[PDB]
Amino acid sequence: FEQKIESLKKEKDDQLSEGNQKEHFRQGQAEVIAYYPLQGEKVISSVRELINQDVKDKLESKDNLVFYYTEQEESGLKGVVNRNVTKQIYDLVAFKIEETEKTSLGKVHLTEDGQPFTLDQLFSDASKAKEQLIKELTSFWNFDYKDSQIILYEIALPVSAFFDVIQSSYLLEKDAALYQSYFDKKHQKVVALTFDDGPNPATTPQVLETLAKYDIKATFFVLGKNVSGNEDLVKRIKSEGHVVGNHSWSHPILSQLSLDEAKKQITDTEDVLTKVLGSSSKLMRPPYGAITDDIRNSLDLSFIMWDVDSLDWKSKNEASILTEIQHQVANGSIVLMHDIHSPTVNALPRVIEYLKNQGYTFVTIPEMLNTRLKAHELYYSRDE
Ligand SMILES: [Zn+2]
Ligand SMILES: [Zn+2]
Ligand SMILES: [Zn+2]
């Protein structure tokens, strides 16, 4: 019995003496031996703390011999390494030596100099990161990092989903390439002009002439009620290469109607657009941006909001319209305008010129969202 215990102790020293500091103590009836890793000439504090925590709370051991030790592993993040902690318990009261180990009892992320690396350091702003985590979390802090995914305690979350607030400097070659793709797309200078509440026979034709003059396309979210009597004009919008979307039949606050009456405001418009145009873009913009999860979840359409309100409907002033666009438009913006009043008709040329002068490419909503478009989903911009 004594010789067998001596053999286990010799084996562990042969295996782990180098690069570790060995602590030995009796805790009740249990005999504990812990090998703490050294970073340089000093014990990695957070690893010892993790082990001490186990000793205090779990541990428990009646008559046993308990070993703790670690191994360094890459973390999958640049300049960060992991210390995996193993705990092994030997039962010697038995005729035969029994043992059980937990290979990854715990784990600590560390900087190359042995200091703690916490999940908040992976971001340029923890507050927001926490927020996005919460989301992708809810839909689907001790963590791991593997194959381009963040793993919490397990739930594997793509690292991609937090690129907006991540400290990309921590990404290795592969993830750095993925980030480059994200960055390049994020910085593509595209904008989608959108026009609501039409068609209006007295203003829409002028808007179409102006878009044609400037060689750009737009997306028109039309009211079902305005289609009757203006069928040729709606066909004209589509023949000029613009995308026609659904703005409800008569512009009520959809969230204040019963579910089926709201759905029908939408489907009646899909029906008349399909009858006149032969097809639907399956894009729907709620009047006033008012919508509910139930409505969205009830229809196979993508709901298109906006991130830039030109306020043309409020200001009714060309100079104001241009100023709002100049200050608000961003990469991937969806601009809300109305092709039913003259101020917008008049301001359109200077708005287009300004944006072209700043290097923007004008795109339709389908061009902007292309692969991101899914039924039931809400979209405020290319990325939000
Ligand atoms: Zn074992
Ligand atoms: Zn409207
Ligand atoms: Zn569905």
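In order, the residues displayed for chain A correspond to 46-185, 211-223, 233-463 in Swiss-Prot numbering, which applies throughout.
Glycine too: its Cβ is placed from the backbone N, Cα and C atoms.
Feature annotations, reproduced from Swiss-Prot:
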ACT_SITE  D275  active site, proton acceptor
ACT_SITE  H417  active site, proton donor
BINDING   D276, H326, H330  Zn(2+) binding site
DOMAIN    268-442  domain 'NodB homology'
MUTAGEN   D275 to N  Loss of activity
MUTAGEN   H326 to A  Loss of activity
MUTAGEN   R364 to S  Loss of activity
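In sequence order, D275, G277, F300, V301, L302, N305, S327, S329, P366 are the same-chain residues whose CB sits within 8 A of the CB centroid of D276, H326, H330, the residues recorded for Zn(2+) being left out. Around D276 (Zn(2+) binding site), the same-chain residues at least 6 positions away in sequence with a Cβ under 8 Å from its Cβ are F300, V301, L302, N305, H326, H330, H417, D418, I419. Contact annotation for recorded positions (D275, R364, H417) versus ligand 2: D275, each with CB under 6 Å from a ligand atom.
Under the three-state DSSP scheme, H417 (active site, proton donor) falls in the strand class. The Cβ of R364 (mutagenesis position) lies under 8 Å from the Cβ of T273, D275, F300, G324, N325, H326, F382, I383, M384, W385, each of these being in the same chain and 6 or more residues away along the sequence. Of the listed recorded positions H326, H330, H417, the Cβ environment within 10 Å is emptiest of other Cβ atoms at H330. The Cβ of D275 (mutagenesis position) has 22 other Cβ atoms within 10 Å, all protein chains considered.
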